[PDB]
There are 4 protein chains.
Amino acid sequence: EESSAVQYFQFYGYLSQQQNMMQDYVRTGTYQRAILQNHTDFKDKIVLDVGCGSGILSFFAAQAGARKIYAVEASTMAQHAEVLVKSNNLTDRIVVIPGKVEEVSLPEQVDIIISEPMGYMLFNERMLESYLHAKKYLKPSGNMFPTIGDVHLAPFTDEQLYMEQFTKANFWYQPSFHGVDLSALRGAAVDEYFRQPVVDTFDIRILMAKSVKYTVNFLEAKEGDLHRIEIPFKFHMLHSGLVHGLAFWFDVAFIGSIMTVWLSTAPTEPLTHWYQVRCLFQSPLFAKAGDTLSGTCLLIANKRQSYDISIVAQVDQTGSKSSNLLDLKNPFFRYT
Amino acid sequence: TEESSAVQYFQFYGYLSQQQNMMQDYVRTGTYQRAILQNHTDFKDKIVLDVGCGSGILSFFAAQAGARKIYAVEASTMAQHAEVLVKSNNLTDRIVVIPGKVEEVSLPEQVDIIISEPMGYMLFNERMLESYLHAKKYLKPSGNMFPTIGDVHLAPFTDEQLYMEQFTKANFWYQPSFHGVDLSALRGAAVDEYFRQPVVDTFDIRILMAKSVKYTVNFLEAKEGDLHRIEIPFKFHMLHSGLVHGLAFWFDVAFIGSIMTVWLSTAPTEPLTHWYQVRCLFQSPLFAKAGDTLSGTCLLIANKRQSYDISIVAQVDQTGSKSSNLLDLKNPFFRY
Amino acid sequence: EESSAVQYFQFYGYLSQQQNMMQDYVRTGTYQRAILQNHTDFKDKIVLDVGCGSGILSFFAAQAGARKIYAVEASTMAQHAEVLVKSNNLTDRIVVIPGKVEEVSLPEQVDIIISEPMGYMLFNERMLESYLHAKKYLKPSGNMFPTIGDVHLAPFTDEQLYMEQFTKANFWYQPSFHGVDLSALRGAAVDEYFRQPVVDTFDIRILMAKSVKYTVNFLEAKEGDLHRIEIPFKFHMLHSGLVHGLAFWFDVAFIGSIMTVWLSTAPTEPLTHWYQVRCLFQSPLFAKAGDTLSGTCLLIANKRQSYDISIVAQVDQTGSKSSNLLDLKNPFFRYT
Amino acid sequence: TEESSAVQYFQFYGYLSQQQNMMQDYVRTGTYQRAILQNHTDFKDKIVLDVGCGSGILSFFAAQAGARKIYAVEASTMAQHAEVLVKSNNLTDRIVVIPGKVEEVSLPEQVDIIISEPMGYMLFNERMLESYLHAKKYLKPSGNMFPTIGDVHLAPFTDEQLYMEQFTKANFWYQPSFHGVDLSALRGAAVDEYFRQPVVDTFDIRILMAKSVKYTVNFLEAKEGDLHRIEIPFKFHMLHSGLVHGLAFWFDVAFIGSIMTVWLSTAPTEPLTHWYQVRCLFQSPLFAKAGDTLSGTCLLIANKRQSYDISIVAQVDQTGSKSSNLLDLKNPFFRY
Ligand SMILES: Nc1ncnc2c1ncn2[C@@H]1O[C@H](CSCCNCc2cccc(Br)c2)[C@@H](O)[C@H]1O
Ligand SMILES: Nc1ncnc2c1ncn2[C@@H]1O[C@H](CSCCNCc2cccc(Br)c2)[C@@H](O)[C@H]1O
Ligand SMILES: Nc1ncnc2c1ncn2[C@@H]1O[C@H](CSCCNCc2cccc(Br)c2)[C@@H](O)[C@H]1O
Ligand SMILES: Nc1ncnc2c1ncn2[C@@H]1O[C@H](CSCCNCc2cccc(Br)c2)[C@@H](O)[C@H]1O
């Protein structure tokens, strides 16, 4: 786990990463709107910013009137955050604390915790756990921004995406590649390709049923709740065809005193750098319009700051079933 | 850290997709097969050590050439796949896969020839050359090495579009009011981070402003420790007037066999490989006239990330115009 | 056979085909040079033009001074030939005879027979048989233009051409193509692709040994000699590598009283619309430089105006062998 | 002749490569699967006749939709391959391959629905529609046909580059001294032959000078003999001024099921298929002004080459400017 955590924080030490995330207008703009339009939740309040990065969310909190903001960052980016606090003349209101939120010391309980802990499928990088851990500094009336997170799952049809895996793996199905028979590895290649969640976007037309929503309430959830996430699903198919897998996206809600602001990564919304995630079935399942596709998606926290994904699905009316295992730490970025 | 970087490195090389991507480079694979097969008498009834064999392709080339025994050492999980291919190609009596690092494994026998594919970006990335040289502890006194030598070519280049691209990227951190936040205090750092990135892609040779300077490493003679600090002096005679935006790097390797010397070239005058070429930019370009001399030093210092900290000091001798640059070979910009 | 012959003559009824053949400057120019520079073989002579098409060769014979030329054509193109004889005011010297040379009546034995009977690999379309049949109208001192034909065979190496067959056939190696398992046909697809001679050109560097020449003397050969053509070969390899198959080209010689003129389709010569032909081995054969590749190419005339090609090859020093069957009536035109 | 053309046709369709090329058209295959699966109740426990099944893909779609029994009739040798796929897909109890022509085979049972892919270039090439209509002798009174209807779209176009290409090709036969030979007497014929060729490729819709005229064939109602002579009147209202170089043709087919009507379109406003579009050129273009009417008739007469002799008579009614053209749908120019 340590070898993955050090690489994770080294990755987040680069200003290019901060710039790429900040330039996502959905992300930065929705956070600023949620904080500013709920200024009553921040005016004169104590704020904790978990994983502040360059500190942008802490600056938004200061713009809303917070009396004191503790911005905690474990990567070297914390240094740069300090530079921004001095240059914006906010040292008396924003305190940058280098280190992990689980280890640093806060001198004071906070009125509200703000963070951007979302990864792919909302759970990748496991930072939500740190977010929930930060609740040890939250007052009994405390609030969380974001307040809740909805993960949406939906069956999809994409014959060409399914085809790509075998077209790629069939490189190995050659009896004389420079005189070498590679065919014995074909199966392994196939498996390796199917274990990769596919990060890109798609047309909403490929969705075959209304999505199923799994909700995490960050005010109520505990850290260990995220180690094992079981999402049952029962889709009522709106179209007839082959189902090649499940599509995942997420939304988060900032539930403030004045209003609730949503940040959505749905394929019906403008594209973000979270894109959408698709997990293929090893074998597709034929469903008639009106059938029910029932099963379970089990996300198990792994030692690489990600999740093993186990998906089991069946068409109830026919008994056809498919079972698939994926590793979210090695996704295939297909967007071009 | 060194342990974590090694863990990530070998996990990266455990994937069959990486083997496919490297093997589908026909220049690499075809040149290796040509060098081995056309020097078959260097392998006929010989003892072969394959350093970092991956899927084993070079071991199969050596077997085709008539090698009596080939020890194929691989530290990643790909070793298992190699064994599969050894069994399915009915070469269990000649190819012996040995899992683990070549620095730690035990071979039962001294080898007549060492074969490997140790070249990274700029030929020095991943520091695998060190392991390659380490393998000489198993080499017989009359032994040979494939590749035998490695030439690094440096040449000044002009590319205003590339400089403008990287500078425009860095210009994000010059904004005084990004969502009302002053980022300008970090701009310097931003610029540094962007110009520490080597640019990996190809280019037209018309951007080169002088004939290349060649630095040779003789793998037969070189010792492992030699690669901890590599100093490459250079004195280019400028053939065109204009702005030098940095130095371009490519490399050749020569398999100096008994029958024949076979070259593998990644030069921009040659068909493209997955090595491409690597350009190091200067934060401030140097104006030079044709007939001037551009002199300086490229210093590679081995770091614990299986890479090199690169220092490039260049100057137009006629005007004393000097440029000092740092480059982190662990954060390349893949421009495609 | 009839269903193929009617389609053959329908194909040759189009003026676009005549234009494409005439615009091949090697073809038309070499025929004109051979006839004109051997004018003593045509001056005041009787000439038979077998398969005259538009009549161009007969016009060349008239330009050389022939007293009477009988131009025989079986397709509808004969009509157009007549139009050209009237418009060029050569009706008193050129007589167009519609129909097949085996069935039409000639009123007179001829001094010389001219024709362009060459197909792919010199033997495709089997028109050489008709050419030899025309000798029933030849005087005992008669001559043939072309006089002789050399077919050259040589072993070649082309790893990518071999790879293409399996890349194409692996379309069928899919377990769910729109829900259908196609894999059971993969083998058949492979076989179908390997049975296609590949018509294109290539770099002479891919040739691995000096060519072996098989000669037909049209003055001495009989029609039935072309039904079964056995070409033994013993190549002495000039390079070490894998042999993926045999490359075929041809030359013809016009041996006239004044001089001999060659028309060559060799890959060392300018490209013609005959290109070159390559027959792959199902499995490549490794040969060291200095080894001998011995075997037989057997061309058997088939019922579709083409040949079944049986190729048997072995590396003598190792005993490795390959056996391959091809149908020249369904070649793959790879030139792009 | 008819027998020889049929022999060549079915030999052409015996090749697995043709099956791959047609099946790799995702618009064709995907639209057929969508039409069948989304109208699954038209197939659930029904009797299906697949006319010209080739590799059997549509029969497999019908089986996926729940068809109880599917008779898959194929006259080429591909029938054998279909049987292989039936056995390897474990559908021997539902899909019965019947080799031979649908006009000659005996089915044991009347069918609930006929499915086929009978469309050629201009929808009418290969005359397979006739066979399709013939299959209605096995159709139950309440039966259905997939496709149900076919729309042919005609539209005048301007393309000076295409006209110049074909005219330049024909200009070869205007030479007075091609190697000293006068070809000009054939130029007329040459021009005719080149402009009898339909041009199969795609184009931008900006070349169309009027809204398309639609001619519909109802496969449910149409009789086989109806396709021996097809008269398509047209009266275009010209939307742009300029030169009409000919008429462009494309086609749609509608699967009118119980649940849903699914369209397969080869229109230039739609993603490209292997049908492309087909343009018939005029030897002399017709000048027309916007607001004029271009009226005439396209007459398809079925010939013994499994194709149609096409006559196109068009005129600008305002000026009496007339153009009569013949086209041989057995000699298309594939412009890619
Ligand atoms: N225990 C900790 N203590 C203190 N800080 C911590 C701790 N864990 C993490 N962090 C810091 O939080 C930050 C990561 S969260 C960004 C999550 N969005 C990713 C993302 C993915 C796809 C699209 C987009 Br758009 C954004 C880093 O700065 C990191 O160093
Ligand atoms: N100490 C060790 N002992 C045993 N094996 C080792 C050890 N270190 C590494 N390896 C193995 O050697 C292999 C790496 S070298 C390939 C270097 N080309 C990269 C490359 C870059 C750009 C383009 C292209 Br095209 C190729 C891997 O299989 C790796 O696991
Ligand atoms: N028994 C017969 N009696 C009378 N005429 C006959 C008879 N058989 C054939 N022909 C006529 O000869 C002509 C065919 S030979 C052209 C052979 N070059 C092909 C070729 C292939 C690749 C490149 C190039 Br460049 C040229 C046709 O006009 C044909 O109708
Ligand atoms: N009387 C018969 N009885 C039984 N089967 C028959 C009969 N006639 C024919 N067939 C079979 O039907 C099939 C031909 S129709 C495919 C028409 N699309 C062509 C096409 C053109 C451009 C683009 C694309 Br994309 C596809 C072949 O399998 C053929 O052997």
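Numbering, chain B: per Swiss-Prot, residues 141-476 in sequence.
The header says X-ray crystallography, 1.9 Å.
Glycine residues also receive a Cβ, built from the backbone N, Cα and C atoms like all the rest.
Some features that Swiss-Prot has for this protein:
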type    : residues                                                   : note
BINDING : B:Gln159, B:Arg168, B:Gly192, B:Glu214, B:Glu243, B:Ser271 : S-adenosyl-L-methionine binding site
DOMAIN  : B:146-453                                                  : domain 'SAM-dependent MTase PRMT-type'
MUTAGEN : B:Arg168 to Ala                                            : Loss of protein methyltransferase activity without affecting ability to regulate replication fork progression
MUTAGEN : B:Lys227 to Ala                                            : Loss of FBXO9-mediated ubiquitination and subsequent proteasomal degradation
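Positions of Swiss-Prot features highlighted on the structure.
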{"residue": "B:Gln159", "record": "S-adenosyl-L-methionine binding site", "DSSP class": "helix"}
{"residue": "B:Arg168", "record": "mutagenesis position", "DSSP class": "helix"}
{"residue": "B:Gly192", "record": "S-adenosyl-L-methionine binding site", "DSSP class": "coil"}
{"residue": "B:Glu214", "record": "S-adenosyl-L-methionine binding site", "DSSP class": "strand"}
{"residue": "B:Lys227", "record": "mutagenesis position", "DSSP class": "helix"}
{"residue": "B:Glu243", "record": "S-adenosyl-L-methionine binding site", "DSSP class": "coil"}
{"residue": "B:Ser271", "record": "S-adenosyl-L-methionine binding site", "DSSP class": "helix"}
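Just so you know, the Cβ of B:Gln159 (S-adenosyl-L-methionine binding site) picks up 24 other Cβ atoms within 10 Å once every protein chain is counted.
Pairwise Cα distances among B:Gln159, B:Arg168, B:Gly192, B:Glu214, B:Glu243, B:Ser271, the recorded S-adenosyl-L-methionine-binding residues, top out at 25 Å. Within the same chain, residues at least 6 positions away in sequence whose Cβ sits under 8 Å from that of B:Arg168 (mutagenesis position) are B:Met162, B:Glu257, B:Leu404, B:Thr413, B:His414. When the neighbouring Cβ atoms lying within 10 Å are counted for each of the binding-site residues (B:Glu214, B:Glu243), the highest count belongs to B:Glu214. Proximity to ligand 2 at the level of Cβ atoms, with a cut-off under 6 angstroms, picks out B:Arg168, B:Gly192, B:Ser271 from the recorded positions B:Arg168, B:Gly192, B:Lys227, B:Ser271. Cβ packing within 10 Å was compared across the recorded positions B:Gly192, B:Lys227, B:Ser271, and the lowest neighbour count falls to B:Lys227. Annotated pair B:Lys227 (mutagenesis position) and B:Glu243 (S-adenosyl-L-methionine binding site), C-alpha to C-alpha distance, rounded: 26 Å.
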